[PDB]
Amino acid sequence: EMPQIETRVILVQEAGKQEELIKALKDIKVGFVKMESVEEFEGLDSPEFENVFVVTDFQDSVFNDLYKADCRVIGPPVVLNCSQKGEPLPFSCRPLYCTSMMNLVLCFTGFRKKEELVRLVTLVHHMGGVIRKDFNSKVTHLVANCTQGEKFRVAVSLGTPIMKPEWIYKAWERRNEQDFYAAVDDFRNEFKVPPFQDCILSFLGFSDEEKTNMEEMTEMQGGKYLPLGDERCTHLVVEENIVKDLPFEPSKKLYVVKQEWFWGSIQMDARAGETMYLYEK
């Protein structure tokens, strides 16, 4: 314990009414008080306690209120969960609604709009994950991301989960779910980046059955495919064998891979490092 004083929960507005809650505070020997108005705030400064305010929903008005006062805020879920798992109040620099994303470490690549980033960044925080400027080992459960990228490239080579922004929002929706944690395999799965995102493909040296099976798969691994030779292709795959050589010519930034890169990427469940399959001879 670093604050040298007994902790006390304030139940803010309609939180006061929520029942299972009180029973939980009582359940974990923590004293509460209630508060309906932001004027009542003044008389809550008490030498006897450090105050933790429970808010029912960020953001009621009262939320950006308490924030502005720099005080310690939390969501109902954080509490019940302490009574359920027989815990003590957790601490963090920031408001904490629940605990879905305790204690992952996230990282972002390919975001061009500030507003949205922040929104994500807040949500994680509430949940409450942390973020890292720089991609390293400590990065948990997560690169939140849009497909081309230098840390994406890395994250691939490490086998650390790459996630769609939707992961977060769809996780924040389950904020009031009891034993819900957002790194669980299945939920992670629904929301990872599909091996072929922002990918458009074409095939060479293949059976109209083999091929038309691949096409089927590509659209299914989140990719899109196009009739050969289009300029809007990202990569193009070959039978490195059967093709002793080639019919068309590419653009600089189009890819010319070997058969394996395709299944590699799928057995991997993540886009794969192209440099390794680049075509020669």
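Sequence positions for chain A are given in Swiss-Prot numbering; the residues included correspond to 45-70, 102-356, in order.
Cβ coordinates are placed from backbone N, Cα and C, and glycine is handled just like the others.
Feature annotations, courtesy of Swiss-Prot:
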- 171-260: domain 'BRCT 1' (DOMAIN)
- 266-354: domain 'BRCT 2' (DOMAIN)
- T184 to A: Inhibits interaction with RACGAP1. Abolishes targeting to the central spindle (MUTAGEN)
- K226 to A: Inhibits interaction with RACGAP1. Abolishes targeting to the central spindle (MUTAGEN)
- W336 to R: Inhibits homodimerization. Increases binding with RhoA and GEF activity (MUTAGEN)
- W338 to A: 2-fold increase in GEF activity (MUTAGEN)
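Swiss-Prot feature annotations superimposed on the structure.
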{"residue": "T184", "record": "mutagenesis position", "Cβ neighbours (10 Å)": "19"}
{"residue": "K226", "record": "mutagenesis position", "Cβ neighbours (10 Å)": "21"}
{"residue": "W336", "record": "mutagenesis position", "Cβ neighbours (10 Å)": "22"}
{"residue": "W338", "record": "mutagenesis position", "Cβ neighbours (10 Å)": "13"}
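Rounded to a whole number, the C-alpha distance linking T184 (mutagenesis position) with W336 (mutagenesis position) is 23 angstrom. Under the three-state DSSP scheme, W338 (mutagenesis position) falls in the helix class. On the backbone, the CA of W336 (mutagenesis position) and the CA of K226 (mutagenesis position) stand 20 Å apart. Here the C-alpha separation of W338 (mutagenesis position) and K226 (mutagenesis position) works out to 23 Å.
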